[PDB]
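Chemist: Questions regarding the structure given below will be posed in turn.
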Amino acid sequence: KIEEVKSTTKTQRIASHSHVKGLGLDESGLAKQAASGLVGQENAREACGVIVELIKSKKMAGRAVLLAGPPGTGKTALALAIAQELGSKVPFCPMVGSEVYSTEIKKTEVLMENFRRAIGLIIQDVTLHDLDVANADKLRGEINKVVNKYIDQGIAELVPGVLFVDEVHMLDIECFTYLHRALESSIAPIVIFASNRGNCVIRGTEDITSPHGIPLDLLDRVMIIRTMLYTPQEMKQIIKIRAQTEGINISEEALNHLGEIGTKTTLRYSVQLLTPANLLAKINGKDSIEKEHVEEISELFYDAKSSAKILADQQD
Amino acid sequence: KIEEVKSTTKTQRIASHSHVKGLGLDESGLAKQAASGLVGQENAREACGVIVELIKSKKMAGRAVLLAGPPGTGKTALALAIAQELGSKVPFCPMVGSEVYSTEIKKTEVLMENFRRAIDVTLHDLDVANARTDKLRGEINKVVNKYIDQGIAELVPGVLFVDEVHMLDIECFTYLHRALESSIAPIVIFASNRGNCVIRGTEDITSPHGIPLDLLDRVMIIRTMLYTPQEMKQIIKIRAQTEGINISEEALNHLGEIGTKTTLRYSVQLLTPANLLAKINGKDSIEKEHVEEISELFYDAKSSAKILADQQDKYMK
Amino acid sequence: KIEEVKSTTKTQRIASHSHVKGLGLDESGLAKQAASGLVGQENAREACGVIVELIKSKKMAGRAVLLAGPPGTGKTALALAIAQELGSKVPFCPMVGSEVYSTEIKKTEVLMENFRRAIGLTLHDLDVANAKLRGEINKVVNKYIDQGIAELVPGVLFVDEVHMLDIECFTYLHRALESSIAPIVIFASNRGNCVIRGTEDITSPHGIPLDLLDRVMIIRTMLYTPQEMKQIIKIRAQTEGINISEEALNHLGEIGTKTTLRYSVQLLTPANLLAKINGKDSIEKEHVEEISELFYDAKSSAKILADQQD
Amino acid sequence: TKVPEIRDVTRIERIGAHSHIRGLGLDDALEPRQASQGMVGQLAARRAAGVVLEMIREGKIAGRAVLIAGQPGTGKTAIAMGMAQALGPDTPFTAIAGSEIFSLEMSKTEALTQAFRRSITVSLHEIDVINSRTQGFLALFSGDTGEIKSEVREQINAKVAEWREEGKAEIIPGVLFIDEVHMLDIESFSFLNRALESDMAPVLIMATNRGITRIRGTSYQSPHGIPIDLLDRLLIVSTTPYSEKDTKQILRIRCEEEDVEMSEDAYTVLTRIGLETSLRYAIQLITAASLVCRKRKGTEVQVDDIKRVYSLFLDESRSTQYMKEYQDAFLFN
Amino acid sequence: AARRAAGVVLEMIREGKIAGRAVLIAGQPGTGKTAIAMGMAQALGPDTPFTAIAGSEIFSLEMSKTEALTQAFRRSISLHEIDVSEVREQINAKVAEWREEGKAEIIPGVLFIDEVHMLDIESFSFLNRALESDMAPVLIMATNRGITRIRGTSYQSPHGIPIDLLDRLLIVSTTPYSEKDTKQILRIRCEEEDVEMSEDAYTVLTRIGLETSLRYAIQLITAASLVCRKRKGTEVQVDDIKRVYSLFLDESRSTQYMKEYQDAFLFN
Amino acid sequence: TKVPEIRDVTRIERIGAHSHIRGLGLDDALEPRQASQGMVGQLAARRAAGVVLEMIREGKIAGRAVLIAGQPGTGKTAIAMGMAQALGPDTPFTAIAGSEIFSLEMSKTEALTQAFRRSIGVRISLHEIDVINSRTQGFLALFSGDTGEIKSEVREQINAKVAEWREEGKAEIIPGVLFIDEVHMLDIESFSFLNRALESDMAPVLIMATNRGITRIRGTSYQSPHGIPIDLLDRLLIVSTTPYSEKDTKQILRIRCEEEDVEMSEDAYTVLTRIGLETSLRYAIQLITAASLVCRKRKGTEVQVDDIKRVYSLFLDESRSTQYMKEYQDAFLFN
Ligand SMILES: Nc1ncnc2c1ncn2[C@@H]1O[C@H](COP(=O)(O)OP(=O)(O)O)[C@@H](O)[C@H]1O
Ligand SMILES: Nc1ncnc2c1ncn2[C@@H]1O[C@H](COP(=O)(O)OP(=O)(O)O)[C@@H](O)[C@H]1O
Ligand SMILES: Nc1ncnc2c1ncn2[C@@H]1O[C@H](COP(=O)(O)OP(=O)(O)O)[C@@H](O)[C@H]1O
Ligand SMILES: Nc1ncnc2c1ncn2[C@@H]1O[C@H](COP(=O)(O)OP(=O)(O)O)[C@@H](O)[C@H]1O
Ligand SMILES: Nc1ncnc2c1ncn2[C@@H]1O[C@H](COP(=O)(O)OP(=O)(O)O)[C@@H](O)[C@H]1O
């Protein structure tokens, strides 16, 4: 009997998205240009809005949402963005698609560790994984007996979460059917996938091509949402917003120079060049940044795609 | 120990070959066009007319027989035939090749129970009653050997029908030989429908029909043709009345020309539904108003893929 | 403990090597032409004497020697030689990098048993005086070395055909190379750009990982000439007490040019006996022209095996 | 012993799109009449579909099974579900996919033999919900799974084979639906040859949408990825794509089955969309447009409130094309 | 020189200089290969136990591959019959002075293994460690294939054998037979098997032997006697010679006959 | 319970060559002077590395990682130790190659766990605290033959015993740096382990090394940059060095004579420089040692061009053995 195990929520992946407040629409079900932290992509945001109103309407029996989109547009960002319109601070457990290939852990025993970070409980709220670390098969068995009484007692309440899984094409054929059997029991959390590839062969069968590396029987219970590439007339805002969280003053042409990077390579490479760029202003004795630094950093560190081209042409 | 075990035989494997009564042989060493269940394919039947001489003079020392042919040249037919001429309830087990890949068991145990199915009293049935396993093997091997040394019940080696051989692996080819070179071994006659391919388990080493020279010199080779539209109607005509279905001459000759489109087995397995169509049309025989109906409603093997490949090419761009 | 284990040797691999007993150098650092069996290899034997001093000056610290030469060009030769100038009775054991594929001995164990074949006073002998037991003979040699009654000496390890070792054994070999006691190891290849077993996707020189290559030193032996080759077998016949004719040395050297050397030198003992068929003494020419068509090699057989198979 | 209270734990929502199937819809002389209990069109299979059903009642089916071949969008499930009602008013219908044998919570044996019992009052697999152990708790015990042995089966097999003559206990054939057959390999098929040797083995319907491939597990090709020895004991029935009018009755059923009203202009543009990409694609957009009019409260959708959903929610096909278009923008310099 | 190249190494083995090497008898598969291999044990001294095992006789399920290399080496001595798991752990210690004692003397064995290119890299390994013994015998091998990918690796080798061992043995190839050489073989195996044949029947019996096989002719010597018994002629004339040929073929004909069958089926 | 003074147990062969650098050679405003502290050239790679040293010092380095991609033979591992010496006098440093994880003496995760134990520093490191309480050692090569078992519950026990001495006041804990050479050897089963270790507080900082561009990832069937999955390609800091100049060559070559106390004439410094950029820098420095003890054999201890133009002909380079053996086996194919 413990109700204070509140030391939870590994945060370092989602710590880079503190600015997001939710989805932030009007009563007319349409999008604003910049609201609740999010900026742009007016297309797919009502697609969150129609889906999230189906959640409380309980229409989503055995359904899922795919997120087909290029690397680096905010497929993590919208995935968090619906986990603030479920409201009352629901849990949100992102992960990585390649986090299931471990050494000592069986492949089922991470998804239980994934799912229990999505099942949330003078009312305070924890996850089922939190009450698992409170006591650390029947080791994870007798923690049912704690909680099944309590909704029958009428004090705590079960709420669903968002198991946002990214880069699905690494996943082999086994975890799908363990997902699919566990997708739709009674109150399992909303499952959202995202990936960036096309015809991907499922790992382990080597002949069945398929869209997005998914077995074809599952995909037709899933709805598909896309997100386009950004434009620099608005792409200035998001890094400006993220730097406005961290108190960093920057000039505008440098950010207009920084916008070239988000066109040449990812946005994920683009927001990287703030905190290892602003720290150089302190050495030159300035708080705000000027054009020399973002110049100087851009030849000091290279992106992964730049690392590809320069290495092989200098290899031969 | 308990010798009343009356029925253990998979009857559906021997269901579609009930109508054979013999090889239809001469004392001149010849055969006839229709006698005791067979029609045509005479030197194939007469090669069995050779082997029935050495099965009764005991000259098959280490030896067996393959059958070679396309699907539907009577390979199961001659298979179940020979147990009849050997006389007085010769035991029979048809075994396909790919019946060995089950997760419950290793591959060698499927084989020895068929070895104990092959050779009244059989060896598999003694092991079913006594239980309610390889521990049970010698205690039953001793007692009937004690009984035959006392002179109780005869034990004649039977026929094994090893079907579908080109998907067999390596370790059973090695395994089969060790009891094969006895005198208590039964006959293990093959059937094949696949040519020059690699022995399974070697993954690189090709062989005629994937069987090693280990066996290719101990096994006798026979070759068959395919049936003509004259000959195959008597196959259908005999099975139509052992299945007890009245049939005209008219619609039957439309049935046979499908037998040169697909195999002969696709011709015969539609006999039972096409008849039971006509019992809804309210007759007792079948006419041409049914053979045109069934073969446009139940599809064959080869056109089933050939239909779907011919339209999938435009559907997924 | 019980220290009378005098002879434990796989004598057959070194059985065709009991003639070589010296490198044949000057004191000043050049190479003689032909002394103690070593013929030729003029840019090869000075490589041995250099590593002789870096052994003796305690400066083979963390490096390795690789021999690269085609089969027949003396790879097994100079490896036996180096143990003959660092004093006599130094341990010398030849292994082949396919032998570790035992059915019942782990690839840990078959190496450590052959490592301790290479350190003497051997270490392999003291664990077969009686029979882990290796931990029980940890203390037995410990009291002797602090008694100063038996010394500690490094030896030489010889690996052949070494493309047939995977990624795995190298990292057992790389770290275990790095004691202050461990015997130096001679590598031996005949490979070019090869694919490392265990990955099938990393390629590198000599079938050897890119870690343990820069700290390996590279020595080439070249081919031979028949007038070099003819003195080899002339050295051989005196060492076995078998008389021989002049044109026998002319004829047998040609197959040394043709196939290789190891195919050539085994042929004496039957051709000696082929002379004893007729009861003569010398190996006259008809014995020499008779064998290579009757008995085969691996090279010309697989030519006539597979072609007449067709 | 203590298990007759095992009435049903039925599936309601996964078989919940196939609500409007109540039989095959035949004549007494086995003739189609094209509009009965939901089945619209597709007489070519359905006329043949009545034939095997008659062979089931006469016991002429032992050693014979049904294979349905068809594309995505021409009724592999409905004709399979349509045989359930006319065979009996309460028969087990079990619609697993072929991928369901590839679970890591059991081997390929325990997935299928449990699925094999699932189509044999009550089902023989339903007895294993209490008379082996106690499961069915709150939702966190879906996440974990223990193993039932073979020991529970022969004890359960001992009652009902000898409660067979009791009169209170009865046995009834179901039907096993194996979607996507070429996913399975020949490690599993040889188990199925021993399965249909039994007396109470239910009838078998399997699904495919491929032509010639290789068998997985070995290195030889065949029709369908099934070896010949199972192919030569089959009844083989294919279907045909629906036409535009055929769908025009079809989509009227489900909107009637979900109390929404769509316009007569909006009706024919919807089956334009279903004939553009997929028949399955037309289904998911409907309730996805039902919420759309519910904000403006107009109680009947119009065509502009359809394309807003169609502008948002893509299909499966252009979800591949736009990803290849961005992938065109990667490898081309 | 099947008996003339054979006597060459036959003198070394009783001289005592085969140590570290053994015999490999390659050739066409079954050229009297085992027959001349067994004849070497017949060419050897007073008690020479022989074995003719397979290259793939190791791939077993009751006994392991390591068990497959413990027994036949003990059979090719024999300590196996004195044995017949860890039963060797006593008798190998017991006879350590029984050989010096003097009841029954000991001999090595005449191990022949058929078609050693049916092996793998783990099983060639145990041949070296077993041949270290002084009681480790002379061994005999077989193959018909040269440059072959070794079972266990991505690397080929001629003869299927590790290349160091290919220069650690001795190499025999059995010479194939010609028209008179077939003519003596079936003749010897006619009066051995004593069924009356006309003189022309031995002649054309070589004519299919030069095309198809060699035990194919001896396959018919019992069957065609019975169709001669079918007419009660008591000598198989040219009729049954040219009758059962249509009924009995060899596979390289027959699989070719499906091969000229299969293509038009996949064409039309 | 008797190990505060068995402090350092390492290899003297790994730190046996590269002693000639103490720092990176920087001012207060992140510019070098082209010769200071041992580090020699390619200053852009130098001055970017100080930012990684700056970001460590400020408390915003967390999660980020270091990768160096250059040609094989331009001082890749050289740059990482200067980060250690510019981080204090005693910061730990552990050199691990790519193939060092494929142990048969232990599993794929305990070595990478034992990789992380060496890079956690405490003064009066954490890894040697484990090895005395686990097993008893300190022998000759007889114990380098066999192994022991490193009991896992000991590691949590000191993780319960470091809960005593950390916040008490005797011991401060200093993060070290771990080093992974040739990163394109590690399978994806351990990349997730690197994902699941950086998020700790006292987790060290990691620097990886490579020479591979776009390649198939070890473990899956996907061509990617560097043999690294996409999600962990992007939390990195990535630096690239050029091949060396010729003024840079003699700059190092001068410094690499006093380490091995060799006294070189002005003929070798010409030809070793040109031979140094012909095969590899690494093949050049290896040649210095052996030519010296041929010079003593020819009596006079000043190395002139005769020994160097003998030992280059005595000891070949790996770049033409891969010619010579290949050119032999080309002649082997011709019947
Ligand atoms: N519309 C947006 N609103 C807020 N942040 C965004 C938006 N689009 C992208 N970002 C930011 O850009 C980054 C891109 O994330 P995403 O597109 O999911 O690709 P990745 O997961 O590869 O980083 C995220 O850090 C996110 O915070
Ligand atoms: N000569 C024959 N006499 C009787 N039945 C035959 C004859 N030839 C073929 N059949 C029938 O045709 C069917 C062919 O069966 P099977 O031997 O499996 O075909 P295949 O020869 O292709 O293997 C069998 O039902 C068999 O009864
Ligand atoms: N340089 C040499 N001079 C004299 N004899 C040699 C020489 N090299 C090898 N031999 C002898 O010839 C045989 C072949 O050995 P070697 O050539 O070293 O191995 P390989 O043939 O595998 O290269 C050995 O028995 C050795 O005693
Ligand atoms: N002839 C039909 N009668 C009734 N419903 C149909 C028919 N054809 C298709 N459908 C509907 O279309 C959907 C397709 O279901 P299913 O049969 O699983 O897919 P497929 O058509 O690809 O085989 C189902 O919702 C089903 O109700
Ligand atoms: N700028 C430099 N300053 C000092 N030493 C250097 C410099 N560049 C290279 N080196 C030396 O080059 C050698 C190669 O270093 P290392 O990174 O281990 O090998 P590689 O260059 O093959 O990756 C080291 O001895 C290093 O000291």
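Chain F residue numbers are taken from Swiss-Prot; in order, the displayed residues are 8-131, 243-453.
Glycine is treated like the rest: Cβ placed from N, Cα and C.
Grabbed the feature section from Swiss-Prot, which reads as follows:
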BINDING   F:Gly77, F:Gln78, F:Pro79, F:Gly80, F:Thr81, F:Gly82, F:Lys83, F:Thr84  ATP binding site
MUTAGEN   F:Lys83 to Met  No effect on interaction with NOPCHAP1
MUTAGEN   F:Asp299 to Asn  Abolishes ATPase activity
MUTAGEN   F:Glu300 to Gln  Reduces ATPase activity. Decreases interaction with NOPCHAP1. No effect on formation of RUVBL1-RUVBL2 heteromeric complex
Chemist: Tell me the Cα distance separating F:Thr84 (ATP binding site) from F:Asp299 (mutagenesis position), rounded to the nearest angstrom.
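Modeler: Given the Cα positions, F:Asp299 (mutagenesis position) is 7 Å from F:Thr84 (ATP binding site).
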Chemist: For a quick check of packing: other C-beta atoms within 10 Å of the C-beta of F:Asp299 (mutagenesis position), how many?
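Modeler: That number is 21.
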Chemist: How many Å separate the Cα atoms of F:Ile131 and F:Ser243 across a gap of 111 unmodelled residues?
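Modeler: Flanking Cα atoms, separation 10 Å.
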Chemist: What is the Cβ neighbour count of F:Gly77 (ATP binding site) at a 10 Å cut-off, with all protein chains included?
Modeler: 22
Chemist: Among the recorded positions F:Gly80, F:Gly82, F:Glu300, which ones place their CB within a distance below 8 Å of a chain C CB?
Modeler: F:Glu300
Chemist: List, in sequence order, the same-chain residues at least six positions removed whose CB sits under 8 Å from that of F:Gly82 (ATP binding site)?
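Modeler: Listed in sequence order, they are F:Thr359, F:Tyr362, F:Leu399.
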Chemist: Near ligand 5, which of the recorded positions show up if the criterion is a Cβ under 6 Å from one of its atoms? Options: F:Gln78, F:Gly82, F:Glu300.
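Modeler: Near ligand 5, sequence order: F:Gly82.
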Chemist: Distance check, please: Cα of F:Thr84 (ATP binding site) against Cα of F:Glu300 (mutagenesis position), rounded to an integer number of angstrom.
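Modeler: Answer for this pair: 10 Å between alpha carbons.
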Chemist: With every protein chain in view, how many other Cβ atoms are within 10 Å of the Cβ of F:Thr84 (ATP binding site)?
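Modeler: So the number of other Cβ atoms within 10 Å of F:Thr84 (ATP binding site) is 14.
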Chemist: Please list residues from the chain of F:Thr81 (ATP binding site) whose Cβ is under 8 angstroms from its Cβ, counting only those at least six apart in sequence.
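Modeler: Non-local contacts for F:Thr81 (ATP binding site): F:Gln49, F:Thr359, F:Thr360, F:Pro361, F:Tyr362, F:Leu399.
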Chemist: For chain A, which of the recorded positions F:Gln78, F:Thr81, F:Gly82, F:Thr84, F:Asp299, F:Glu300 fall under 8 Å by Cβ?
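Modeler: Correct list, in sequence order: F:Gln78.
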Chemist: For F:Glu300 (mutagenesis position), just count the other CB atoms lying within 10 A of its CB, please.
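Modeler: Total other Cβ atoms inside 10 Å, all chains included: 23.
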Chemist: Run through the Cβ atoms and count how many others sit within 10 Å of the one on F:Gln78 (ATP binding site).
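Modeler: Excluding its own Cβ, F:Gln78 (ATP binding site) sees 17 Cβ atoms within 10 Å.
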Chemist: Report, in whole Å, the straight Cα-to-Cα distance of F:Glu300 (mutagenesis position) from F:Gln78 (ATP binding site).
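Modeler: One finds 12 Å between the Cα atoms of these residues.
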Chemist: Can you list the residues of the same chain, besides F:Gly77, F:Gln78, F:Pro79, F:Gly80, F:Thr81, F:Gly82, F:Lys83, F:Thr84, whose Cβ falls within 8 Å of the ATP site's Cβ centroid?
Modeler: F:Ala85, F:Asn329, F:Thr359
Chemist: Is it possible to get the count of other C-beta atoms within 10 angstroms of the C-beta of F:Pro79 (ATP binding site)?
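Modeler: Summing over all protein chains shown, F:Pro79 (ATP binding site) has 16 other Cβ atoms within 10 Å.
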Chemist: Looking at Cβ-Cβ distances, which residues of the chain lie under 8 angstroms from F:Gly80 (ATP binding site) while being 6 or more apart from it?
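Modeler: Residues satisfying the criterion: F:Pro361, F:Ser398, F:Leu399, F:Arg400.
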Chemist: Going along the chain, which residues six or more apart from F:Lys83 (mutagenesis position) have their CB under 8 A from its CB?
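Modeler: Counting only residues 6 or more apart in sequence, the Cβ neighbours of F:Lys83 (mutagenesis position) under 8 Å are F:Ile75, F:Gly77, F:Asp299, F:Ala327, F:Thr359.
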